[PDB]
Amino acid sequence: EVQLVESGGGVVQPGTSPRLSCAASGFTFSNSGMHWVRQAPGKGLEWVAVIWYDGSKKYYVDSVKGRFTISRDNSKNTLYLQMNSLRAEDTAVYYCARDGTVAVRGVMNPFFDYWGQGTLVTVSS
Amino acid sequence: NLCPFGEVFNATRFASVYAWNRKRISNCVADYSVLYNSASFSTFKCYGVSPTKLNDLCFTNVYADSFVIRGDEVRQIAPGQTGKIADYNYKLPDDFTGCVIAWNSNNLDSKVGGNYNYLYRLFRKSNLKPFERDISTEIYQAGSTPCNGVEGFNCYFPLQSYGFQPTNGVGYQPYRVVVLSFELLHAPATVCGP
Amino acid sequence: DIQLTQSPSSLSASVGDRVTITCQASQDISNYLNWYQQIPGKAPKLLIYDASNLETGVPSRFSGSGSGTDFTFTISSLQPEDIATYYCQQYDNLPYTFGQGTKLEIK
Ligand SMILES: *[C@@H]1O[C@H](CO)[C@@H](O[C@@H]2O[C@H](CO)[C@@H](O)[C@H](O)[C@H]2NC(C)=O)[C@H](O)[C@H]1NC(C)=O
């Protein structure tokens, strides 16, 4: 009975910072960080960023280091991502996936076990 | 005499993966009986001496290492097997001459609210040599930009907690591993059965 | 700095054929790798974690092995259902690059 729901995307104009938010169905959410991956329109998928166990470590992709800000609301058991700025390469589909090994205090589940759904964030003016 | 194996089997405490106790036994007869008869042993793997003939060999030194590890990765405790355990925290010699026993123990370590007590080594500079203890706490140092004794982009604490829960699954849940090692020396042999 | 490279990058095997795909990584990666099932517009889910064991739920036909700097992923009897893209990813070093991608086709 585990699933994950994403939202907060669509037509996004350059210079805006939409809230990309995804939440979990049910588990010990506070004890498992997660990661965000990006799926190029037709090329492949690399990453977005990382969120650690107790919101401590905040690692990002070197190619886009210092731009994105990714945070977690533990009380709401949700994860938010904002967009400081945009280019023409941010026309991908964002997935957010849970973790549980070499990512969180306590190895519970195999790395990247569930994922779930996707959000389309094509940017144009 | 019948030296007991309960001191290393039924003790309620277990060094996680790296502080593993090294208890040596001498001047006794193991009898290797309960080791074989018990049907609760998840894995019972011996190399060299056959399981039935242990009682017929009179060695001089017997070591009983004990610890716990991720259930799925129990296979990594075997001669000439590389991974994230044998390569960093507890390696066995290629020409091993002992036995390895693994139990599935969920009711005794997997608390309902979760257990984070047991530690686990993940990061190290150089590979690990057979039969050595690596109790350590120095923070990992990636090299270039070696920071200092602080946590940063390149610098990490080389320890982790398993984080056991009752309903993780067959893998990722406690197992109890005990390794029996036999050594023969010019000193008189003492340890063997009836 | 980790760089991944899947040698075939494109396959077209028969329905009853055994496909042995491979994944290669630079430097050392030890025993942290996974394979994925990317159907167009669907969650990639998971088949093999640690490149040695299949997650509870995937059909038992698939299997994986390898270590060090090289890994292999074997499909025994692929049904027409198994026509998705397959990706190999490591997750050991803080930069965890994601595999290129291998399109699977039918002869
Ligand atoms: C540790 O405790 C267990 C359970 O108390 C012991 O289990 C023994 O199992 C044998 C058969 O394998 C049975 O006679 C009994 O169930 C137990 N024996 C006794 C004397 O209670 C286990 O033997 C203990 N460890 C050792 C080394 O004896």
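Numbers in chain B come straight from Swiss-Prot, and the residues shown are 334-527, in order.
Method reported for this entry: electron microscopy, 4.1 Å.
Note that Cβ sites are derived from N, Cα and C of the backbone, with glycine treated the same way.
Some features that Swiss-Prot has for this protein:
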- B:334-527: domain 'BetaCoV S1-CTD' (DOMAIN)
- B:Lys417 to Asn: In strain: Beta/B.1.351, Omicron/BA.1, Omicron/BA.2, Omicron/BA.2.12.1, Omicron/BA.2.75, Omicron/BA.4, Omicron/BA.5, Omicron/BQ.1.1, Omicron/XBB.1.5, Omicron/EG.5.1; May enhance affinity to human ACE2 receptor (VARIANT)
- B:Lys444 to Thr: In strain: Omicron/BQ.1.1 (VARIANT)
- B:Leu452 to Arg: Increased resistance to neutralizing antibodies. Decreases HLA binding to NF9 epitope. Increased binding affinity to human ACE2 (MUTAGEN)
- B:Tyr453 to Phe: Decreased HLA binding to NF9 epitope. Increased binding affinity to human ACE2 (MUTAGEN)
- B:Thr478 to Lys: In strain: Delta/B.1.617.2, Omicron/BA.1, Omicron/BA.2, Omicron/BA.2.12.1, Omicron/BA.2.75, Omicron/BA.4, Omicron/BA.5, Omicron/BQ.1.1, Omicron/XBB.1.5, Omicron/EG.5.1 (VARIANT)
- B:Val483 to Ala: Increased resistance to neutralizing antibodies (MUTAGEN)
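Swiss-Prot feature annotations superimposed on the structure.
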residue: B:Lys417; record: variant position; CB count, 10 Å: 19
residue: B:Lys444; record: variant position; CB count, 10 Å: 12
residue: B:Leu452; record: mutagenesis position; CB count, 10 Å: 16
residue: B:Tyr453; record: mutagenesis position; CB count, 10 Å: 21
residue: B:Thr478; record: variant position; CB count, 10 Å: 10
residue: B:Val483; record: mutagenesis position; CB count, 10 Å: 7
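Each of the recorded positions B:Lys417, B:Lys444, B:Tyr453, B:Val483 was checked for a CB under 8 angstroms from a CB of chain C; the ones meeting this are B:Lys417.
Under DSSP, B:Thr478 (variant position) is assigned to coil, being neither helix nor strand in the three-state scheme. Here the C-alpha separation of B:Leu452 (mutagenesis position) and B:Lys417 (variant position) works out to 14 Å. Nearest neighbour of B:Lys444 (variant position) by Cα distance, taken over the recorded positions B:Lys417, B:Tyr453, B:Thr478, B:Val483: B:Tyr453. Ranked by CA distance from B:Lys417 (variant position), the recorded positions B:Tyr453, B:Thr478, B:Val483 have B:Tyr453 at the top as the closest.
Note: the Cα of B:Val483 (mutagenesis position) and the Cα of B:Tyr453 (mutagenesis position) are spaced 20 Å from each other. Rounded to a whole number, the distance between the Cα atoms of B:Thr478 (variant position) and B:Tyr453 (mutagenesis position) is 26 Å.
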